[PDB]
Amino acid sequence: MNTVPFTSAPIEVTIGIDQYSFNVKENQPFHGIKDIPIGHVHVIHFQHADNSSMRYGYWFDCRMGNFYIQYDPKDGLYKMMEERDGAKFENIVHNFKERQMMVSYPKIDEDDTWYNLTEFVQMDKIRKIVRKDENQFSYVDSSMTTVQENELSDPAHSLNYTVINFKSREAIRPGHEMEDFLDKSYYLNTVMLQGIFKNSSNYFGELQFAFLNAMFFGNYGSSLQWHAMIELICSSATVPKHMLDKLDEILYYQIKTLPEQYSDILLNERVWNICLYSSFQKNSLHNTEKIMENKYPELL
Amino acid sequence: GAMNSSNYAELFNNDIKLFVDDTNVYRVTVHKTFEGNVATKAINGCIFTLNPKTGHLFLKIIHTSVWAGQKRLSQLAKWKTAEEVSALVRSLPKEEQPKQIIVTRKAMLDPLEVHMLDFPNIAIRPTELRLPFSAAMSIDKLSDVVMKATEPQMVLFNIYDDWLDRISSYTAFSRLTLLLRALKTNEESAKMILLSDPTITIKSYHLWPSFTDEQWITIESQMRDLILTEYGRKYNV
Ligand SMILES: Cc1noc(C)c1CN(C)C(=O)C(C)(C)N
């Protein structure tokens with residue numbers, strides 16, 4: 001089990017770690033989060049009490065370094081930093097543990113939620129979507145735009161998701177216009193899976209990362225990317241059976257985890273009705289269709 | 001965006017544009033089978049592609065063989081329309097290619113946009129105008145060339161005959177849409193009006209009769225009356 005220590009908490013803030021969250025008061029004696037499961041990426045995220053504008057946070061993997069948070073009063077946010085000195089950091093983590101100034105990552109033993117949401121998410125792929133190569137962790141916030149959004153403005157602060165555009169020469173073979181537009185299998189299997197992502201695991205990893213950024217930061221371009229990646233599969237008549245079965249599991253846990261009260265802004269009615277009731281795969285997403293119909297029957 | 005009453009004079013400016021109407025691409029007669037089921041029989045169709053400024057009509061005849069062995073013909077028809085319009089554009093010299101293509105039915109937007117990806121600078125637009133181009137097959141000479149076709153064929157017409165020698169494009173389009181609206185509302189009456197006076201003929205190289213300016217005013221008034229006459233007969237007013 002790993003630990004993210006905090007030098008202090010000088011401003012009142014709601015702190016999230018993965019799907020969990022807790023409130024810290026101004027100058028409360030909080031010095032971080034312990035018992036973080038090894039083996040998964042994690043996200044530690046923030047929403048200030050005095051300005052809920054900007055949720056922001058950091059994707060990290062404790063296997064890649066020793067990371068801690070300290071608030072910067074100049075830039076006005078909690079920053080993630082790496083300590084190279086293992087000895088000193090291990091000592092800092094121990095002294096804080098002894099004084100019981102840390103919250104415990106509150107994972108129920110039965111509970112596979114976080115694994116199920118991050119199954120295909122790798123830190124090495126996050127760092128190619130979020131470019132800041134001098135750090136081992138990745139900063140995301142509510143306002144960051146995607147490369148695709150920027151084409152339709154600061155490039156260094158963008159989310160470099162794979163561009164998906166159903167009315168593009170990449171998506172449409174000359175002479176197969178109707179075929180490729182009505183059945184997106186060529187675009188899914190040859191262009192995206194074989195060509196760009198190399199395998200379905202990398203595709204699912206980007207899909208899952210896009211969802212998590214939409215949910216945790218309200219990042220609108222991330223929500224667009226998540227839905228586009230769903231729609232590209234659902235709109236394909238020829239999808240490997242193992243991908244359909246895995247997609248159903250991925251979406252099920254995503255819909256299960258979504259706050260009931262954020263559905264109006266995180267779920268696109270057109271995409272979901274198309275995918276569940278019109279598309280080629282309308283009968284291939286049994287688990288997802290059942291949870292959607294029982295949890296969000298209004299959307300449908 | 002969409003073309004409507006507010007931006008109507010844009011049709012007659014000097015930016016090349018084409019209307020595309022796909023109504024008459026896929027045409028069928030519905031009939032009973034020996035077993036008492038229903039079946040369709042396709043008949044030849046046409047794409048109606050019109051430059052409203054010049055009157056140039058690119059009538060692409062759609063022969064029934066294009067449907068042989070195909071499924072979902074009403075959907076295929078929009079894509080075949082878009083394929084043929086795209087082929088037409090590629091066939092034109094660069095300086096004759098349209099800047100905009102206005103489709104008369106919104107279901108043509110995606111088929112045409114996808115077929116025109118190679119032309120990102122050609123705008124594909126809908127319209128809120130209810131244009132009467134479906135009645136094109138009530139123009140005898142157009143109907144004749146479509147029905148007589150034994151293979152795919154493109155035939156070029158000027159739908160304004162020689163009117164532009166005497167009137168502006170705006171007025172010529174207004175006359176055309178009035179004529180077509182009448183033929184669409186009551187084809188028999190409309191055609192009676194157009195031919196009632198045997199001394200006025202249709203030239204071999206024209207589609208409509210050789211009316212004088214004064215006779216066109218009379219004809220135009222008779223067409224308006226017809227549209228109103230039918231409108232009362234229809235709604236009881
Ligand atoms: C808190 C916490 N976690 O790891 C470390 C390391 C600290 C304390 N940090 C702030 C330090 O000692 C220096 C000054 C080098 N940044």
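Along the chain as shown, residues are numbered 1 onward.
Determined by X-ray crystallography, 1.6 Å, according to the entry header.
Including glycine, each Cβ sits where the backbone N, Cα and C put it.
As written in Swiss-Prot, here are the features:
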- B:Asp21 to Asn (Swiss-Prot position 1853): Reduced growth at 30 degrees Celsius. Strongly reduced growth at 16 degrees Celsius (MUTAGEN)
- B:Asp22 to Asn (Swiss-Prot position 1854): Reduced growth at 30 degrees Celsius. Strongly reduced growth at 16 degrees Celsius (MUTAGEN)
- B:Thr23 to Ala (Swiss-Prot position 1855): Reduced growth at 30 degrees Celsius. Strongly reduced growth at 16 degrees Celsius (MUTAGEN)
- B:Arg105 to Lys (Swiss-Prot position 1937): Severely impaired growth. Reduced growth at 30 degrees Celsius. Strongly reduced growth at 16 degrees Celsius (MUTAGEN)
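Between the mutagenesis positions B:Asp21, B:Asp22, the minimum number of other C-beta atoms within 10 Å of a residue's C-beta occurs at B:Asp21. Non-local neighbourhood of B:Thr23 (mutagenesis position): B:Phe48, B:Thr104, B:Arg105, B:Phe133, B:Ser134, each in the same chain, at least six residues away, with C-beta under 8 Å from its C-beta. The number of other CB atoms found within 10 A of the CB of B:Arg105 (mutagenesis position), across every protein chain shown, is 16.
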